[PDB]
2 protein chains.
Amino acid sequence: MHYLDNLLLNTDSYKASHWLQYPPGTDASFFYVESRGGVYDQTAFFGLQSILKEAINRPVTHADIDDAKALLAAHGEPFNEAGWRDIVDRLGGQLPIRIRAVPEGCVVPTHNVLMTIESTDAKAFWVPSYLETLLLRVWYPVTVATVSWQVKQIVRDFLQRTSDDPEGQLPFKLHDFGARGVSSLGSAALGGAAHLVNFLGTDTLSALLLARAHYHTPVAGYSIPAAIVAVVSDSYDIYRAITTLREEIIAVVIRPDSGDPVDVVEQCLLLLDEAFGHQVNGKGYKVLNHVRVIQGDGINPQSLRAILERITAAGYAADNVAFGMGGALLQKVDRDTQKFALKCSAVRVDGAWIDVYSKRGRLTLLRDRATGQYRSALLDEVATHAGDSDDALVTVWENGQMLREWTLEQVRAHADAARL
Amino acid sequence: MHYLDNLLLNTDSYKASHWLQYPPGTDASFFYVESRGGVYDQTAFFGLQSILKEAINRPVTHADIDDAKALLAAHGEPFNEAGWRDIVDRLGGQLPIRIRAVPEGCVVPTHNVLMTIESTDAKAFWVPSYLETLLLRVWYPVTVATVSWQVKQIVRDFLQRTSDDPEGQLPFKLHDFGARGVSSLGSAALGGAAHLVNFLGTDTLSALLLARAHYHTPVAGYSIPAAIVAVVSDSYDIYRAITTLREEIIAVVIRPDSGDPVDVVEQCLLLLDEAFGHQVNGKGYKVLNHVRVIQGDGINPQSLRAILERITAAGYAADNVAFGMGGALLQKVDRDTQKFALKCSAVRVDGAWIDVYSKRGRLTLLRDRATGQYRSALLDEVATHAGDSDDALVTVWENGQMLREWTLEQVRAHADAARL
């Protein structure tokens, strides 16, 4: 809300005091963002566009400066009042930085440069450091998009072995139920949007608002009432049909919440097969008539795979089941899941660039044209050093103006094209 | 930001369709919030006041209804347009609900009623259900406040065995460095504020903005530049002093980030003792002269206790060291950490209350006057059933108006008074 609308106070307390730590006569500073490893060996990049639009949505003002100066003095931190007033009076309150990033949705192996931030004004060289806190939080939409993208690759494998329509079934196979279990409305919106990079099903209305506000997508995702109707049940209740109506369900998705996630799915399949029959698809796997099952409980990339391995062995196609994740998708991730870091790699002393500290200097990302494989390099080795690759970063933000910017449908295109 | 400013879309998709699921002729609905167990056996209650102020900050409008009606139809969910227009035209857009809660900061054992939500209009009985999603997220400030409060009890034990000034040293012994590692600015503000329920040190400027906006506290917490100055070092660097300046540090906190959290603290203590001496306090423990140590790395209630057990055995007072937590405090928690639930326990059929489903009916919380112990009971058994206890809940919100409401200094009073 409005009470957070001051970019000068959207940072760590010690970062306000940080401009005094630079050596004398420094003209510039260079930073980069990377994942230093963790659970997965690649990450789908997403979220930066939303973070820039929301966190940097207006010029800094003298009011912002008055408020920050006052709060931080009583808080115990020095504040560069004169440096910030210079930015407002001389630069119209526009942050003198350049941000380059891999196009959102692209899946990049770990230990690679994903974004770079460089200063564009000699006197306000310290501004990138000031923004470390709000930029580093990009770890969250990247990690959520990565978790979601890794689920997609698992489902896709099994929909490729079974199923006559793998890519037509895949977009509806992981549903977001995370709005209850996420830490804030803003995290529900951003993290839910990161899931929509990979799938179409979501119960996080907050994700539709962010995608339509930041990624130019009026309605990014769909759901059904709980025409396709989901009824919440329990494999014992379905077994008690031994009686009841059936046929008016022939003239349905079942969401269970009772039992081991792997088991109750297998039982629902065997019960609903007895109680609906099946067709045998072109790959030789059974597709239930009329009914499908969504396991929205205890779902994580491990139990996810266990369910699919188990129902595939039993002769049932992966078409029959879809999955739901809540807190395990939007909340049970952290900055160390993908070991995310924002590092300074270069400063300009004297008017001469020097490295900092194995990744040093002014850096970018290269994409090999033949193979599509990513590697990080120094900007001095892009052109006239590589007619075999192109610079993979694009300048998305500079000096207050957002340049390159994506629809959610472009983000999904990059992510859908990447495989493991 | 403004793009989230529609309470009708701050919910789960299926909850919009939820009013059709109630049996015919229902006049009311009763809900309650509790922790069903988890890591700890008690929880410090906090955050509801901020959630109400920010999520329910204005009357619902016909514009909200037009927007929700449109988005949800294209999304795939039914929407009670006529029910919401009734709320705006007949009730001024004020939510017909009553919310009662234990005063914030109070520490309540698990499996106890922490809040209740009851409808106050017969025709709009379904409104509490609509708000389940945004209310249940109270798990996050409660869990963060609980984690922080549990750290406090550990530090307090050791400051009671060592240290001549336990309660004067305790407020500065856990510092929040979580702004980098939390999932959103809003989570940084709310979760950081939950830490300030217990301590005064924070680097999360976002927490000061929320506390001054929602808990009437102009500056809730303090920090130091990194007069008390923190220098970031490394036990090997301190050992290389074997030379250098020392004395102008007599005319300092050391923040290390290299090595096992338990070890490097013990070494820094032994090195700085060699390199500064100590005084022996009234309890017989050594207090270093001039220098202190803050371990802001690898800190969790387990390694926290290990450090204190180790330095206490070595004869050093707990005054000598302070601690820092980042993602382990603000992000590495989830809804299952304290098994948080929002359950419906009573509906009104016919004009007659019936239970739902072991906790059923219209419920409240009692506090025994003699012992201060909490238990949950039915509202029908408060007065003329217990001259030995008082109803422990207070009505904080009703029909659009916030009633009882706290300063952060009142919240801290309740939490500081509770012990394990």
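Residues 1-226, 256-271, 277-285, 290-395, 406-468, in that order, are what chain A shows, numbered as in Swiss-Prot.
Going by what the header records, the deposited coordinates were determined by X-ray crystallography, 2.1 Å.
A Cβ is built for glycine as well, from the same backbone N, Cα and C atoms used for every other residue.
Quoted from Swiss-Prot, the note on mutagenesis experiment A:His175 to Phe is: Blocks the tunnel, results in a 403-fold decrease in catalytic efficiency with nicotinamide and shows a weaker binding affinity for the inhibitor FK866; when associated with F-224; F-291 and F-332. Taking Cβ-Cβ distances under 8 Å and a sequence separation of 6 or more, the neighbours of A:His175 (mutagenesis position) in its chain are A:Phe199, A:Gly201, A:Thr202, A:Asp203, A:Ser223, A:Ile332, A:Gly334, A:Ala360, A:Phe361, A:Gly362, A:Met363. Reduced to three states, the DSSP call for A:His175 (mutagenesis position) is strand.
Mutagenesis annotation in Swiss-Prot: A:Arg180 to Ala, described as Loss of activity; the structure shown retains the original residue. Within 10 Å of the C-beta atom of A:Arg180 (mutagenesis position) sit 26 other C-beta atoms, taking all shown protein chains into account.
Around the Cβ of A:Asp203 (mutagenesis position), the number of neighbouring Cβ atoms within 10 Å comes to 28. According to Swiss-Prot, the mutagenesis experiment A:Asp203 to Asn carries the following note: Decrease in activity.
Annotation comment: Swiss-Prot describes A:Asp203, A:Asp335, A:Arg373 as beta-nicotinamide D-ribonucleotide binding site, evidence class experimental evidence. Counting Cβ atoms from all protein chains shown, A:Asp335 (mutagenesis position) has 21 others lying within 10 Å of its own Cβ. In the three-state DSSP classification, A:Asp335 (mutagenesis position) falls within coil.
Residues within less than 8 Å, Cβ to Cβ, of A:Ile224 (mutagenesis position) and separated from it by at least 6 positions along the same chain comprise A:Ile257, A:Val258, A:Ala259, A:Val291. A mutagenesis experiment is reported in Swiss-Prot for this position, A:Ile224 to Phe, and the note states: Blocks the tunnel, results in a 403-fold decrease in catalytic efficiency with nicotinamide and shows a weaker binding affinity for the inhibitor FK866; when associated with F-175; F-291 and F-332.
Experimental mutagenesis is annotated in Swiss-Prot for A:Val291 to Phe, with the remark: Blocks the tunnel, results in a 403-fold decrease in catalytic efficiency with nicotinamide and shows a weaker binding affinity for the inhibitor FK866; when associated with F-175; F-224 and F-332. In the three-state DSSP classification, A:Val291 (mutagenesis position) falls within a strand. Of all Cβ atoms in the protein chains displayed, 17 besides its own lie within 10 Å of the Cβ of A:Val291 (mutagenesis position).
For A:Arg293 (mutagenesis position), other Cβ atoms within 10 Å of its Cβ number 20. For the published mutagenesis A:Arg293 to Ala, Swiss-Prot gives the following note: Almost no change in activity.
A sphere of 10 angstroms centred on the C-beta of A:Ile332 (mutagenesis position) encloses 26 other C-beta atoms. For A:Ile332 to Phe, Swiss-Prot lists a mutagenesis experiment annotated as follows: Blocks the tunnel, results in a 403-fold decrease in catalytic efficiency with nicotinamide and shows a weaker binding affinity for the inhibitor FK866; when associated with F-175; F-224 and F-291.
What Swiss-Prot says about the mutagenesis result for A:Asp335 to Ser is this: Retains low activity.
According to Swiss-Prot, the mutagenesis experiment A:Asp335 to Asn carries this note: Strong decrease in activity.
For the recorded site, A:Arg373 (mutagenesis position), the DSSP three-state label reads coil. A:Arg373 to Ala appears in Swiss-Prot as a mutagenesis experiment; the accompanying note says: Loss of activity.
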Between the Cα of A:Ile271 and the Cα of A:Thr277, on either side of 5 unmodelled residues, the distance in whole Å is 7
Among the mutagenesis positions A:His175, A:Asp203, A:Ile224, A:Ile332, A:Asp335, the ones with a Cβ under 8 Å from any Cβ of chain B are A:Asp203, A:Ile224
If you count the other CB atoms within 10 A of the CB of A:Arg373 (mutagenesis position), including all protein chains displayed, you should get 23
Whole-Å Cα distance, A:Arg180 (mutagenesis position) to A:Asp335 (mutagenesis position), is 14
Rounded Cα-Cα span in Å across 29 missing residues between A:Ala226 and A:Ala256 equals 12
Distance in Å between the CA atoms of A:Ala285 and A:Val290, with 4 residues left unmodelled in between, is 12
Simplified to three states, DSSP reports A:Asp203 (mutagenesis position) as coil
